Amino acid sequence: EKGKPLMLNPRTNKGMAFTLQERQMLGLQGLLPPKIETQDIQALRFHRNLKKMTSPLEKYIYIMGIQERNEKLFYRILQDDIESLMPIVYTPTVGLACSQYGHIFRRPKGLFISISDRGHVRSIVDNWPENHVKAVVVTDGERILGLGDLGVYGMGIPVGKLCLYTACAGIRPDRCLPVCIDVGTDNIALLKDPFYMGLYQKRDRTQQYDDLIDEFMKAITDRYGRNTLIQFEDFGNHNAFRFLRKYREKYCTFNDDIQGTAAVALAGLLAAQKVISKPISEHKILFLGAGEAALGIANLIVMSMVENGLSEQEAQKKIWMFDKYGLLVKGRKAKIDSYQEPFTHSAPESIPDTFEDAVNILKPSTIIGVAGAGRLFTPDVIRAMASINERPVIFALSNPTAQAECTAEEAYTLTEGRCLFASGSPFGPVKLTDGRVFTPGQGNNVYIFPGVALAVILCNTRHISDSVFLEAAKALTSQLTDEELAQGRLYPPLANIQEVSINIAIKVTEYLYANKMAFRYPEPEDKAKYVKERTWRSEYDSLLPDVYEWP
Amino acid sequence: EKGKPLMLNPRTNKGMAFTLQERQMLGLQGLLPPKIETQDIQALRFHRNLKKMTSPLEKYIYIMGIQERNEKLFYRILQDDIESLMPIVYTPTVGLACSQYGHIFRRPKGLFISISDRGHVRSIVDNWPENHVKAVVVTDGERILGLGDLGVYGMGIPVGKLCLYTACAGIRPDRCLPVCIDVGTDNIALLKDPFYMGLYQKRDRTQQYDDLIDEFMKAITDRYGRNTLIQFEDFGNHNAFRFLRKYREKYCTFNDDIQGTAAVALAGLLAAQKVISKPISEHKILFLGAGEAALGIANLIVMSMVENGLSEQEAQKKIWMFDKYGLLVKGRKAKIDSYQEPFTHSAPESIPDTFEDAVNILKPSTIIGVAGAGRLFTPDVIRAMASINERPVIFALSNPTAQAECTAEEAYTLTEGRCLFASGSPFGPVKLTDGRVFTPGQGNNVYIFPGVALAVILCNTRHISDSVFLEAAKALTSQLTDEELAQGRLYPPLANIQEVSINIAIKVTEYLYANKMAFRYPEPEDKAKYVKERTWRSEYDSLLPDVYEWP
Amino acid sequence: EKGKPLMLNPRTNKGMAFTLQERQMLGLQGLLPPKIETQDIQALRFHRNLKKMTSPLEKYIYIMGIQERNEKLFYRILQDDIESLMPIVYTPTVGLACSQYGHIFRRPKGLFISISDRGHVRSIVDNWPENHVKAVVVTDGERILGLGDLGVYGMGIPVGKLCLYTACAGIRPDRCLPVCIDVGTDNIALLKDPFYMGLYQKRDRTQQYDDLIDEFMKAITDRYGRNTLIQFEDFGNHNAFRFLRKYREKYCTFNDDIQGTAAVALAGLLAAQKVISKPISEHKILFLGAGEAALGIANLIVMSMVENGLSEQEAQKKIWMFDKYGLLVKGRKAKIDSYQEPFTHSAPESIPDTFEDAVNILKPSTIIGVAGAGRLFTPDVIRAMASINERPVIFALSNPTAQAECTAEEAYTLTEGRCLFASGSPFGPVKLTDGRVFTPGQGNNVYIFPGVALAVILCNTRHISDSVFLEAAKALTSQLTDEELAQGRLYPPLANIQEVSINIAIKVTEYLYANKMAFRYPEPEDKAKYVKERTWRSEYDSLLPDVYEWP
Ligand SMILES: NC(=O)c1ccc[n+]([C@@H]2O[C@H](COP(=O)([O-])OP(=O)(O)OC[C@H]3O[C@@H](n4cnc5c(N)ncnc54)[C@H](O)[C@@H]3O)[C@@H](O)[C@H]2O)c1
Ligand SMILES: NC(=O)c1ccc[n+]([C@@H]2O[C@H](COP(=O)([O-])OP(=O)(O)OC[C@H]3O[C@@H](n4cnc5c(N)ncnc54)[C@H](O)[C@@H]3O)[C@@H](O)[C@H]2O)c1
Ligand SMILES: NC(=O)c1ccc[n+]([C@@H]2O[C@H](COP(=O)([O-])OP(=O)(O)OC[C@H]3O[C@@H](n4cnc5c(N)ncnc54)[C@H](O)[C@@H]3O)[C@@H](O)[C@H]2O)c1
Ligand SMILES: NC(=O)c1ccc[n+]([C@@H]2O[C@H](COP(=O)([O-])OP(=O)(O)OC[C@H]3O[C@@H](n4cnc5c(N)ncnc54)[C@H](O)[C@@H]3O)[C@@H](O)[C@H]2O)c1
Ligand SMILES: NC(=O)c1ccc[n+]([C@@H]2O[C@H](COP(=O)([O-])OP(=O)(O)OC[C@H]3O[C@@H](n4cnc5c(N)ncnc54)[C@H](O)[C@@H]3O)[C@@H](O)[C@H]2O)c1
Ligand SMILES: NC(=O)c1ccc[n+]([C@@H]2O[C@H](COP(=O)([O-])OP(=O)(O)OC[C@H]3O[C@@H](n4cnc5c(N)ncnc54)[C@H](O)[C@@H]3O)[C@@H](O)[C@H]2O)c1
Ligand SMILES: O=C(O)c1cc2ccccc2c(Cc2c(O)c(C(=O)O)cc3ccccc23)c1O
Ligand SMILES: O=C(O)c1cc2ccccc2c(Cc2c(O)c(C(=O)O)cc3ccccc23)c1O
Ligand SMILES: O=C(O)c1cc2ccccc2c(Cc2c(O)c(C(=O)O)cc3ccccc23)c1O
């Protein structure tokens, strides 16, 4: 393009970083302020402005405003201050922004697909400008993290997620497509006000919803290829869990809550087996809550035990689960699903109804809380957990902070610094009365899903297996240095996630090429250089055409 | 255009007012939320949101945000609530927004012309997309109303001014071009910070500034025609006053502060001569401050007296002026300019140094304050003014409110409701202890410059005369009904300015065709229908192409 | 535009005349052959290629091919060799090309409007890209000069005509719009073959045809303005003659056959009155054939006599007409139209049935043949014409050459060089046996309609009067030098028509401003400079944007 469109397009826009020659010979002279800046000056200006701001919503509005103007500047700002701005971009700020401000974006981002557009989804998909997209993030709006049902307003969530894809992994922004599929909303507040921009109907729970999802996946893979990575995001637990099982084999789909969270938990455990002398195989594990997330975590733990020489049937005997009714045992009154069968064992002597006595009798070395029904972990639970184990491992993986079973202060005060605590929700460092300030391990999916997504995209993988996340967990555990392990950190520092994500991608890429899951040939000689070439870089590219004089 | 560009262009964007057929056959299906709205729903949504907001800056950011997305919706919102949103758009909110937020706009508006771009201004002008523009507003940034020197940040002022052109007069938005000519800045705050987007030099006061203005006017009239209306806005008093004299004859230029303010003051006086039985000719007038603004007001008053039968030399004897040094009289110690000569008369007996004794001895029937050095009108001045005259006329035309000579409460309390008070600055209604709440006449240029601009544009006028504003003042006085005159209102209500402006245009148009100042031929048979057809209307236009089946 | 579109657009295409810098910085590097040429080299190449060609059809195909590739080069080639290439472009070559080759053009030229598109003509007109067009040429296809009914294939005729507008007058190519209105065809050859691209119906002679013409004119003047010049070209004689009368007052329409031919004939007579001592007023004129063309010529001759002091009723007594039945006299058996009444006089003594005895008895000084029924002028007619008059004036204005009444050889051999012969059809020089080679005056409309069209366009004239063509005829007679008059030439040389046309425009422009028929104000001080600035010039314009370095 030339002239004004070149400024309007966020991909090609440089702002006042257009050099004088580019302005003069591209038609931008007089349309821009006289100052000529670099990308550093532009980044410093926005960093100072963000530092002046005091609330996450103001920062979110500011950064999402600069995203629509200059994308390279936006990602430069993100990568410059990724640790601080990542909560502003993805969680929990974007959900709250969708709740309060509604629709913030001034430009068409992604595709809105209705239940009224059934039978014609391919026509909608054909409207997207970019011909090659590699990653698709789909939102229903039903279950926003901590905000509930937001209807069609939950479109900012995929945008915030794809921002993390580009900022951490390096996936090209134009290869990403955010999609919102709206079938109504259940909350009455949006159904009542006349200015809600979605359908004025309750959420469609009939077969039309399933058919719409089928048609959408078929259309998107028809236009963009069978290896397109499709991620179902903020669907209902029922919908997301069953959709992953349905589309797992036919399409390239992976779920962060089931699989990314399992990878993060396994990485935390593999780091704990380095902090503590005893390995992962020896120590018994107890799960609070039995569900698809708990089953995924336990399956991945069993895989990790198996690759270390333990028999699969023997490895499963170590993992214990605590359902809502009680300990998951043979002969239990409540029904046990087929998937929960491997981890259901012969009943112990006590057969305890309460989780506390289950901890007391089973003597679990590791405790993992995924139930997310509240503060299920109690001070009695934690002191008991300390009683059996010299260095107990406590995981509170359910988020938001309200749903988390344990708090960092509770874990580090009930146990006088002996425990290893890892939680999905962010917690401040705990300062004991004696001293020895402890920062609790905070493991979120952003460690896993960017690098895994990049590795899957680069290798043209069509089916993502469970062991891909095992390799991702091992890779993530690998970047921890011995000094950090001495400090007791379970996860790599979040300030340098990019170098983490790329490294993870490398390892995953190698695995994908080792087991014939990668369809991009010829095989790279070395995977590190291969992935490092492909990552998108936010540096501006000169638009000056080559000018010379003929000999 | 088709597809995504159709949404990105503010001129052609409809938002969710795109009908389903337009979305389907224009490529917008899936790029817009499923809801289909009308222009009324969109206007109500923004009106409610603006009503929720509590500060002028928030409202300004919101409305200028919707301007960049949908221009027809923006002007519909303005015309719906013109009285409330006009201070938000033009004064004093836009200057304060430029002061605090800097550059708000996310899209290229107008042209930035540097002193470093001398010799190549035509190349800059050629970069503007629209081939036909009728009105150009030029800002220097030197003298923002109440904020001082803002440098290149004073670009929002022409945008806010052109918004009033389109909202009140009905001039097409694409016919307007805002231009900022930046030659440096004098304030050290902008010269010190590294993120100022202008030139890092003090304001260029040399001959290069004059040559740049000459070159800019030549280039703009070369590209867009000699009848292009060019308005110098927020220049320094010296620069603006001398530029109007220099370019008045060669180009189509008019100045609101010199000529629009004079028209508003004369309209107020012509309305007072209806409120008070005695006419304009009889009553003596005293001016506080002698300058180009005061000279313009006095010249226009003399013209009004002359058209009513009074001799010009005899009419000039009635207007008196009070310079900074003292009463403007023969033999005065201080120099008297050539332009101030007609209103300089033989000295009275007292020859008073102070303004108070000048009022006491001259017995002025009307007092007009344009000096703007502060609260020059004192309680003693106002009680004296009441002493001579049963119904004194007091004008405090200098703005901002700080620079205004008098306050509405002072005028209406020192004079027990007898005075007629008109001021440029807005004042709340005055409630006396006895009762009889008085609203002070508030006459701003927005009465005059939209209608006069529309009339000049429609008739292809090349030279705007002084008597055009005399006709505008008479027209503005005409819309006042007898009920409003009984209420004591000097100006028409501001809530229905559009019907005022069009009416003014009509009258001005007639005058332009009466005196061979209009170059658009053939002459319209009736001017009212002629102007009413031409005004831009904010109603959306269907983009459905005509579809039929051949016989 | 930039890159490949810049080459594809004929308006902006330069071919290999793009300089190396333009190619490099406009994206054309590698898309063009390495050679860099000028406007002269390109013109010389095409001139040599045309000189190699031997038939008019090959030349027509070649030049109309270069028109679609480079318009500036095409018009440079035309203006370089206008006399030779004008018959190739307009007449009689383009009609024969439409007859044989059908549709030659590879690009959309003009608009095709059907009788099946009635009720929606404005939708068709809105499809034309150019927003400002000044001249519109409309063809029906019914009466092609010498080829008969060609149906929709007669679309090349307006294109060839507008080529003459641009080449001779200098009207901008993008201001011209060729329109073909097809209502069927009468010839069975086109109705029979399955590949005819028009309607498969006989020509619509019902009221729908008239309504379609009305709707088309209304739509075209609605989109492009009331002063748009619309020219009905190659309509049937009935249709064209009645349409000129119907739309003459309401729209800006003029007809070459009625009015241009009359202007050319009057110019020839005014040149003859310089070649022969006696003036136009003295000499009696006899017309062969009485019709709208003959009535137009006679009316214009009467106007010329009147402006020279002769009374209108007395001037009309000199012009005589010979209808099909016989001499046009009082009491004639055949009906006489209202328009033919002024030139119908009291019967002479003979009242001759044959044209020959009419010449013998009336003793006409001038004879004009417009009937076009064949070789109506006979050797007996010409020898009789020589018998009465020492230097007879013979005009054979009907074309093609087959329809012409007289031949140059017949006129110059039956009269031993004494006669002055002017004909519409082209004739070679006549070489008598004694010697004194005589070239016959060849007066075609191309003398008149380009200059008159340019003058009408420049002055924004809304109604073209009859006396405009009187001024055009006088102007055309004026360029003849005394040397050419001594040579006996009735018309200026055709090799320098451009300097003729511009001159004609000048004079016409002056007349339009003298009689308040011109609506473009302010009035130019001198009309010559005014028109000379406005003429389109075929010189290439550099596309290099201005590049400089800031001080
Ligand atoms: N100015 C530009 O925007 C520009 C210029 C040149 C090339 N490209 C891109 O290079 C691509 C060529 O593909 P390739 O030769 O690199 O294939 P590849 O063999 O290197 O990689 C295999 C797959 O990985 C995809 N991929 C590679 N890098 C990616 C990234 N950073 N983010 C998301 N997906 C990525 C590729 O699209 C490809 O499908 C073009 O299709 C085009 O998308 C873009
Ligand atoms: N996106 C994430 O961060 C993420 C990912 C995975 C898991 N989780 C967490 O997992 C937990 C639930 O996920 P899920 O997939 O298992 O949902 P689910 O619907 O599949 O099942 C939830 C399980 O929790 C058990 N449970 C509920 N209340 C209990 C109680 N008071 N006492 C004991 N057990 C109880 C139930 O037996 C049930 O099986 C939540 O904390 C959730 O936030 C979060
Ligand atoms: N979809 C569109 O945007 C669209 C469609 C048709 C016509 N137009 C406009 O109509 C114009 C035709 O001019 P005209 O026949 O009306 O001239 P006119 O004789 O009616 O008026 C004379 C002058 O007044 C100008 N003018 C008229 N209305 C104006 C307005 N509301 N705001 C600012 N200037 C105005 C005109 O540009 C013209 O120069 C086109 O040049 C084009 O600008 C726009
Ligand atoms: N844009 C507007 O709203 C507008 C328009 C016209 C005039 N004004 C007002 O006119 C007044 C000045 O405008 P100007 O064009 O005359 O400026 P100016 O520079 O041309 O001259 C100002 C005049 O004010 C006189 N003066 C200054 N201080 C005085 C004092 N203490 N006592 C008596 N006289 C004093 C001076 O003699 C001087 O002649 C200001 O209130 C200004 O705000 C405002
Ligand atoms: N690169 C370009 O193509 C380019 C650049 C600048 C201006 N222009 C043209 O100049 C026009 C400005 O009009 P103006 O100021 O000259 O009006 P004008 O006062 O000079 O003339 C009056 C009328 O004559 C018309 N006209 C003038 N010259 C003509 C020509 N050679 N052929 C056909 N019609 C002609 C004009 O369109 C106008 O309507 C623009 O509308 C635009 O059409 C074109
Ligand atoms: N485009 C041009 O070059 C042009 C322009 C004007 C006139 N003409 C010529 O004018 C002549 C006809 O044009 P028109 O407008 O008068 O058509 P028309 O239909 O209006 O009338 C033709 C006239 O010719 C008369 N006529 C026909 N045959 C005759 C005959 N054998 N003897 C005597 N008179 C006869 C008839 O009385 C009739 O009135 C043709 O030569 C035609 O080519 C040509
Ligand atoms: O990158 C871009 O396309 C970009 C485009 C711009 C266009 C015009 C003016 C400033 C621009 C800036 C800098 C900038 C800003 O961006 C912002 C903002 O975004 O709020 C505010 C500014 C305030 C004062 C000065 C500069 C500011 C940009 O960076
Ligand atoms: O006109 C336009 O082009 C326009 C374009 C839109 C595109 C997508 C969504 C809403 C749009 C709205 C409505 C709208 C808004 O415009 C805004 C806003 O402007 O802040 C906020 C909204 C919040 C919730 C729902 C609708 C909102 C528009 O009007
Ligand atoms: O003006 C133009 O856009 C133009 C565009 C051209 C593009 C490619 C090659 C020649 C071009 C020529 C020159 C040219 C020709 O044009 C033609 C032709 O037109 O038949 C034939 C050629 C044969 C040999 C060499 C050059 C010839 C042009 O002029």
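In order, the residues displayed for chain A correspond to 23-573 in Swiss-Prot numbering, which applies throughout.
The way this entry was determined, per its header, is electron microscopy, 2.7 Å.
Including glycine, each Cβ sits where the backbone N, Cα and C put it.
Some features that Swiss-Prot has for this protein:
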type	residues	note
MUTAGEN	A:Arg67 to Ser	Abolishes activation by fumarate
BINDING	A:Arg67, A:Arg91	fumarate binding site
MUTAGEN	A:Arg91 to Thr	Abolishes activation by fumarate
ACT_SITE	A:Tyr112	active site, proton donor
BINDING	A:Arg165, A:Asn421, A:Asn466	(S)-malate binding site
BINDING	A:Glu255, A:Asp256, A:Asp279	divalent metal cation binding site
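The candidate set comprises the recorded positions A:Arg67, A:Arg91, A:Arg165. Of these, A:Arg165 has the most other Cβ atoms within 10 Å. Close to ligand 2, meaning a Cβ under 6 Å from one of its atoms, is not one of the recorded positions A:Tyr112, A:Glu255, A:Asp256. For the recorded site, A:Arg67 (mutagenesis position), the DSSP three-state label reads helix. The divalent metal cation site is set by A:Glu255, A:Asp256, A:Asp279; from the centre of their CB atoms, other residues of the chain with a CB within 8 Å are A:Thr161, A:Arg165, A:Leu167, A:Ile179, A:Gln253, A:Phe254, A:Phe257, A:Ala262, A:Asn277, A:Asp278.
Listed recorded positions near A:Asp256 (divalent metal cation binding site): A:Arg165 (candidates A:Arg67, A:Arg91, A:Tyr112, A:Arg165, A:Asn421, A:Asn466; Cα-Cα distance within 10 Å). Within 10 Å (C-alpha to C-alpha) of A:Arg165 ((S)-malate binding site) lie the following recorded positions from A:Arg91, A:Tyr112, A:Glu255, A:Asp279: A:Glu255. Within the set of recorded positions A:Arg91, A:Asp256, A:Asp279, A:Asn421, A:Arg91 have a CB atom less than 6 Å from some atom of ligand 7. For A:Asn466 ((S)-malate binding site) paired with A:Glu255 (divalent metal cation binding site), the C-alpha to C-alpha distance reads 15 Å.
Under 8 Å, Cβ to Cβ, and six or more positions away along its own chain, A:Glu255 (divalent metal cation binding site) finds A:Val159, A:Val160, A:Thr161, A:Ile179, A:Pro180, A:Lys183, A:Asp278. Looking at the residues that bind (S)-malate per the record, A:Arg165, A:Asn421, A:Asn466, the two CA atoms farthest apart are separated by 18 Å. When the C-beta distance to chain B is held to under 8 angstroms, the recorded positions A:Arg67, A:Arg91, A:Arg165, A:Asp256, A:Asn421, A:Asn466 reduce to A:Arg67, A:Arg91, listed in sequence order. Same-chain residues at least 6 positions away in sequence with a Cβ under 8 Å from that of A:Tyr112 (active site, proton donor) are, in sequence order, A:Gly182, A:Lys183, A:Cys185, A:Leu186, A:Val468.
The two recorded residues, A:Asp279 (divalent metal cation binding site) and A:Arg67 (mutagenesis position), show a Cα separation of 36 Å. Distance noted between the C-alpha atoms of A:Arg91 (mutagenesis position) and A:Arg67 (mutagenesis position) is 15 Å.
Cβ contacts within 10 Å of A:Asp256 (divalent metal cation binding site), excluding its own Cβ and spanning all protein chains shown: 24. Here the Cα atom of A:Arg67 (mutagenesis position) is found 34 Å from that of A:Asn421 ((S)-malate binding site). Annotation for A:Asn421 ((S)-malate binding site): spatial neighbours A:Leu167, A:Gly168, A:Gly394, A:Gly446, A:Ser447, criterion Cβ-Cβ under 8 Å with sequence separation of six or more. In the three-state DSSP classification, A:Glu255 (divalent metal cation binding site) falls within a strand. Classification of A:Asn421 ((S)-malate binding site) by DSSP places it in coil, neither helical nor stranded.
For A:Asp279 (divalent metal cation binding site), the number of other Cβ atoms no farther than 10 Å from its own Cβ, over all displayed protein chains, is 24.
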